[PDB]
Amino acid sequence: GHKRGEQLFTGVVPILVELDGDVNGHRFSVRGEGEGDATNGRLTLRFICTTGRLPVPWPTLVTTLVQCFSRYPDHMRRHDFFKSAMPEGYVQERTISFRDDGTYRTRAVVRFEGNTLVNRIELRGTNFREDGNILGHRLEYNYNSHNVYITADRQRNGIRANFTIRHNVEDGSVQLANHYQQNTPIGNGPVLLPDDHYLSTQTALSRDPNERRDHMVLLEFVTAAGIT
Ligand SMILES: [Cu+2]
């Protein structure tokens with residue numbers, strides 16, 4: 001499926017993101033729109049909290065809110081699980097453990113709906129501290145560059161990822177977010193299971209000066225590496 005998979009991402013692909021969340025019993029929705037250019041490893045997305053103010057800091061939702069847009073170098077083309085699963089797509093599930101705070105559990109369907117790459121997500125957040133860095137909104141509106149360490153999950157016919165997000169705190173401390181990820185294909189066709197490698201992920205967060213709703217403008221650059 002990797003040959004057809006590759007061809008689905010050769011140009012600029014429209015993206016739709018839909019997130020329904022419940023954190024410590026606070027319900028919210030995020031809707032995101034933009035485009036991906038896998039050839040350049042580039043994402044541009046605009047996200048709206050459609051339900052009011054986001055009950056958690058925007059930066060905490062970045063990993064949850066489409067790794068099929070990663071730039072896989074030619075010599076790593078056999079290691080691109082994400083594109084090989086398209087168009088039928090994959091289920092992406094995470095546990096995100098915030099050090100000394102609560103936990104997100106996420107389940108996402110990533111697939112083509114017509115010519116649009118859609119990321120449809122459910123998030124449940126539990127056991128957050130009422131006056132922690134997250135519910136207290138003490139995280140800076142910024143984002144560090146990270147390596148996502150990918151390994152094959154042969155039993156699942158998919159992949160696992162492990163990484164720790166470093167969120168800058170307003171007092172100059174760092175809030176760690178331990179990510180446990182598994183991806184499983186939705187389709188029955190063959191997918192590529194990779195040798196161990198990483199995704200070099202860089203994220204720029206900005207604001208739309210014209211937008212009244214709680215929102216996040218995102219630009220992301222992602223390249224696969226760690227295989228010679
Ligand atoms: Cu294939």
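Going from the start of the chain as shown, residues are counted 1 onward.
Cβ coordinates are placed from backbone N, Cα and C, and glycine is handled just like the others.
Under its mutagenesis entries, Swiss-Prot includes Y143 to C (Swiss-Prot position 145) with the note: In mut1.9; shifts fluorescence lifetime from 3.03 to 2.74 ns. The Cβ of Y143 (mutagenesis position) has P59, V62, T203, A204, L205 as same-chain neighbours under 8 Å, each 6 or more residues away in sequence.
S145 (mutagenesis position): 10 other CB atoms within 10 A of its CB, across all protein chains. The annotation that Swiss-Prot gives for the mutagenesis experiment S145 to P (Swiss-Prot position 147) reads: Increases fluorescence at warmer temperatures such as 37 degrees Celsius.
Proximity of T201 (mutagenesis position) to non-local residues of its own chain (separation of 6 or more, Cβ distance below 8 Å) is seen for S145, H146, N147, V148, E220, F221, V222, given in sequence order. For the mutagenesis result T201 to H, W or F (Swiss-Prot position 203), the note given in Swiss-Prot is Results in significantly red-shifted excitation and emission maxima.
Record note (Swiss-Prot), mutagenesis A204 to K (Swiss-Prot position 206): Abolishes the tendency to dimerize and leads to monomeric fluorescent proteins. The unchanged residue is displayed. Note on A204 (mutagenesis position): other Cβ atoms within 10 Å of its Cβ, all shown chains, come to 12. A204 (mutagenesis position) carries a strand DSSP state (E or B).
What Swiss-Prot says about the mutagenesis result for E220 to G (Swiss-Prot position 222) is this: Suppresses the 399 nm excitation peak, leaving only the longer wavelength peak at 475 nm.
According to DSSP, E220 (mutagenesis position) is assigned to a strand segment.
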